[PDB]
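Heads up: the structure comes next, in structure tokens.
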Protein chains: 6
Amino acid sequence: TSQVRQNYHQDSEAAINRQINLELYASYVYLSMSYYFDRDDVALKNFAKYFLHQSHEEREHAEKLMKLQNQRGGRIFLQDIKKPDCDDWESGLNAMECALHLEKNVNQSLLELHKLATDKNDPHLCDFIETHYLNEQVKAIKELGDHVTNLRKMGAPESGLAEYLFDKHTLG
Amino acid sequence: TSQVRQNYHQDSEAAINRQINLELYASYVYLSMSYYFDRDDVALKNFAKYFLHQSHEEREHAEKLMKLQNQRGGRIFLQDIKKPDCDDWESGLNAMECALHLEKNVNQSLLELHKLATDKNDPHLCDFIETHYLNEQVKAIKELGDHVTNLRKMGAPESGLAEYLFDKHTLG
Amino acid sequence: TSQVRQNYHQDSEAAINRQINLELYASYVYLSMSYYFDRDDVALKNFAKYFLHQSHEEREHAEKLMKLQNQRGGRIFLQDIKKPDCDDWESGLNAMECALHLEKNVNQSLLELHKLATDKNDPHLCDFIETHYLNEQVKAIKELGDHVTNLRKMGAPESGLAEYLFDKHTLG
Amino acid sequence: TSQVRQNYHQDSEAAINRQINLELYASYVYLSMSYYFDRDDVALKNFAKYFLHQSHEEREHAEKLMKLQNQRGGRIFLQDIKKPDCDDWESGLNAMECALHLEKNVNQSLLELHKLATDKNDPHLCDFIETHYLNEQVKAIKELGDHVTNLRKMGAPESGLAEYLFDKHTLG
Amino acid sequence: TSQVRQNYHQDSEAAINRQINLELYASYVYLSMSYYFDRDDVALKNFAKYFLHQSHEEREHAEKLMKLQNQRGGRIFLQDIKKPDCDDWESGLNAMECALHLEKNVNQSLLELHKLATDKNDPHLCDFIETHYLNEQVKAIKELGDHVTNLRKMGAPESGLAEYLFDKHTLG
Amino acid sequence: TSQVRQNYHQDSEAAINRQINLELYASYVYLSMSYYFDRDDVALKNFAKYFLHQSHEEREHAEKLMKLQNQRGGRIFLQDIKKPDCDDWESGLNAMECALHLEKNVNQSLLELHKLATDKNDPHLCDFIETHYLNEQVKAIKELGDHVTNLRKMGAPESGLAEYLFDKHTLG
């Protein structure tokens, strides 16, 4: 119906809307993580700053997907943003592991989106996904894996000195 | 239970959590409004920029309330962010009127919060609400009323030239 | 025969030559549009400047395709540049609609080229098309759609005040 | 019919349109020459740059003639731009000789145009031709003659060292 | 086994290791070429500088592939770097021809890698190859072809004046 | 045979070629070490940066030896660069110990080279070895010994906090 729509399948539009919702959910999860570490009984300032920065990046990703949906002539349809699975994250290492799991889930969703775009012969959507989302996801997963490895080697759960020093020297 | 908690009633904590959810909902509504005007069949760039700026301000307000909740020793509890009431907003004037209605609703919620804080003899919470939320809400309501009045005088619904010129000269 | 030719099918070379001709034709059409609005009985200076800028961009696109043809070891074969379908364009809105139609035609040609490159297993050609032509085409179509929508809302055909104000405020 | 038309004969308008077409054809020929020397089996970068610069100048000349046609109240009528007479130019010296022949042809056309303008008692058109086209044509012919003479003296056809050194020292 | 591994097939990992070895071999070959021209009985300084620059670029390409292997969770496995096929290269033209042959071989290897990645449905690897290796390879092949053509036209083997002047004017 | 050769014994030329191969092998070993620490399950960025810097320094040493071989009129003869003895280095301390062992081996080779040059009465070669290689080797051995001592005192193998803090404070 749109005057600008060309070679844009409806299934691609629906999948783009789903990815928008997933990105907003990830932003919400990162916000919850960030303000968990601002509590007085946790008090890890650099963890909070890191997760807040991640939350803002996820919001930017969702906005970029919405702009893409408008560019191709599709229609945005927003759903409810579900609350995160946890209220307390119990440690920096546990929050890092949960963030890694969430990023791998988002990467799987993006790979499904790219496969769908390939099946519909939509080169512009494929290139958009490759240029703006796949490499950023790979880099994020690699960085979170590095952080988890360093915290595990330091003795993160049992020794709070480990999380304290990781907060200053790596995330500071 | 918190080592920093002093003169902070549980009802105030619950009301602060509710206000956090309301602020996030307002941010979501403004994001929906902003990307409605980025569509090719609406194409009002300055309306979209205005509503995106409003959305970012609402997110900042929610983050400030979360910081306040952490400062006093309360615990943040997040709920689902409901999707906005509308998908298409049908005009700049209608979106402005809906934004005015939403801001008046938020002002009523903040006034209820202030009354609750007064009843519990919590001067810090009362002053926080007065300093950071009440005057900003009054200014926002006044500005939205001015915009609605100008659009109505210009003939906003029937004449698209009115919305075009308002987009360039007022919001540009 | 070329010492640099590798994995470059002849059908791809022929399609590249055809795309070169199409780009030059689009440049010619935009030049005709630009100097239509420089007439004393039309006198829309910013429309003329916009279409001249589009013409120069199309010439750049054709030159880039010729450079690509030389890079892979193919041979450029030029054809006649057909004169545009119209010499008088009758309004800014009509010229914008014709430009939108032309850009959608060029996008369809580029999509056919990308499909042909995919069928021949030529990743370099596919990436070249994706990187330099597909997103620019999508952006151009979106911008032309926005312009057409704004002109239609203002009342572009019947009211010359609409085209006058669009010339100053949007294209100026 | 034009409100600005004064002392502008129809034959002059037709001849101006013909000159516009000739200028566009010359631009096309120079583009073909320029990308002939970008081939890997020719590989004379400075020859290609020289001919591309000539092509851009010819396009500017055509645009100036179109502006002149609009200034006097005549109507532009575009024809097909014929493809150049050759695909391969076989040497720098041969391309230079062909460019010299083309420029002398364009000079003859401009002299016929000036004679026609003189016969119709149109001083503005005569002065426009004298100021913007005749001296530039004479300078171009002189420069091309100098280049042809130097290439012939160096032994351009048989010795490729001649064309190599001319590319670096004269056109570089 | 890696915590960051996702959608990364083992055959892709093995092919990445093979490409790493090929890149290191190319760097070694270019180093041999570079120091062949530093000999007192050859004494072409700019040829040596050119080939040393190529060697450093190949080392950078190998390091980038190793970084890619670490990013996706694969394991690097290094093999022996074979000595180059020749120790004396006998002329600048012969070295240029051998470099062209080597670059075409590397391009064929990269195309096989891209085909393998496509067959395994690995969009990130495909985009990495397209973004960082395919266009650089095409440009390198085009430049080497240009150099070979110019040297052949000047009379590179029989006339040492040709190689001397090419060393100063093109590679200097 | 070389016109520049003077007081340059064949055994010295062969030993110089062997030292070139040894330097290239050391560069390869350091590259392997550097990218071992870039893995997600090791994740010691500063160790990786240190070993990459060492690898580049070894490549520079090999290039300097090749330049020396060309200066005196000898002929470079390259051999295969053997793959390093290990794939995984298992700790920062173990990699440091292996680097120390490798540097002591290289120092022994250089001392044998200097003794050979002394026996052949070649003062220029002796002074070249003394000026550019012996003191650098002594400094490298001293620095690696310091690093090994500090890691051992910190408790490097059993305690990963030791390697983490050494990575930030010494190598950072």
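Numbering, chain B: per Swiss-Prot, residues 6-177 in sequence.
Recorded method for this deposit: electron microscopy, 2.4 Å.
Note: Cβ is positioned from N, Cα and C throughout, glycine not excepted.
Feature annotation from Swiss-Prot assigns domain 'Ferritin-like diiron' to B:11-160; the stated evidence is sequence analysis.
Cβ neighbours of B:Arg23 (mutagenesis position) (same chain, under 8 Å, six or more residues apart in sequence): B:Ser114. Listed in Swiss-Prot as a mutagenesis experiment, B:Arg23 to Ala is described as follows: Abrogates interaction with NCOA4. Fails to localize to punctate lysosomal structures.
B:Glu28 to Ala appears in Swiss-Prot as a published mutagenesis result, with the remark: Reduces iron binding and oxidation rate; when associated with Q-87. The Cβ neighbour count for B:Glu28 (mutagenesis position), using a 10 Å radius over every protein chain in view, is 24.
Feature annotation from Swiss-Prot assigns Fe cation 1 binding site to B:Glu28, B:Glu63, B:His66; the stated evidence is experimental evidence. Look at B:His66 (Fe cation 1 binding site): DSSP puts it in a helix.
Per Swiss-Prot, the feature Fe cation 2 binding site maps to B:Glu63, B:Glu108, B:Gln142. Sequence-distant contacts of B:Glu108 (mutagenesis position), defined as residues of its own chain at least six apart whose C-beta falls under 8 angstroms from its C-beta, comprise B:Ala31, B:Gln142, B:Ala145, B:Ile146, B:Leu149.
The mutagenesis experiment B:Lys87 to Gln is recorded by Swiss-Prot, whose note states: Reduces iron binding and oxidation rate; when associated with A-28. No effect on iron binding but the oxidation rate is severely reduced; when associated with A-108. Listed in sequence order, B:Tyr30, B:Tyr33 are the same-chain residues six or more apart from B:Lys87 (mutagenesis position) with CB atoms under 8 A from its CB.
Looking at Swiss-Prot, the entry for mutagenesis of B:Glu108 to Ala says: No effect on iron binding but the oxidation rate is severely reduced; when associated with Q-87.
Contacting chain A by the Cβ rule (under 8 Å between Cβ atoms), the recorded positions B:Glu63, B:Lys87, B:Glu108 reduce to B:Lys87. Helix, strand and coil counts under DSSP for the domain 'Ferritin-like diiron' (B:11-160) come to 114 helix, 1 strand, 35 coil. Other residues of the same chain near the Fe cation 2 site, with their Cβ within 8 Å of the Cβ centroid of B:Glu63, B:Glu108, B:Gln142, are B:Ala31, B:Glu62, B:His66, B:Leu107, B:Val111, B:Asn112, B:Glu141, B:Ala145, B:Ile146. Using a 10 Å radius centred on the Cβ of B:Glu63 (Fe cation 1 binding site) and all shown protein chains, the other Cβ atoms total 23. Residue with the densest Cβ environment among the binding-site residues B:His66, B:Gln142: B:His66, by other Cβ atoms within 10 Å.
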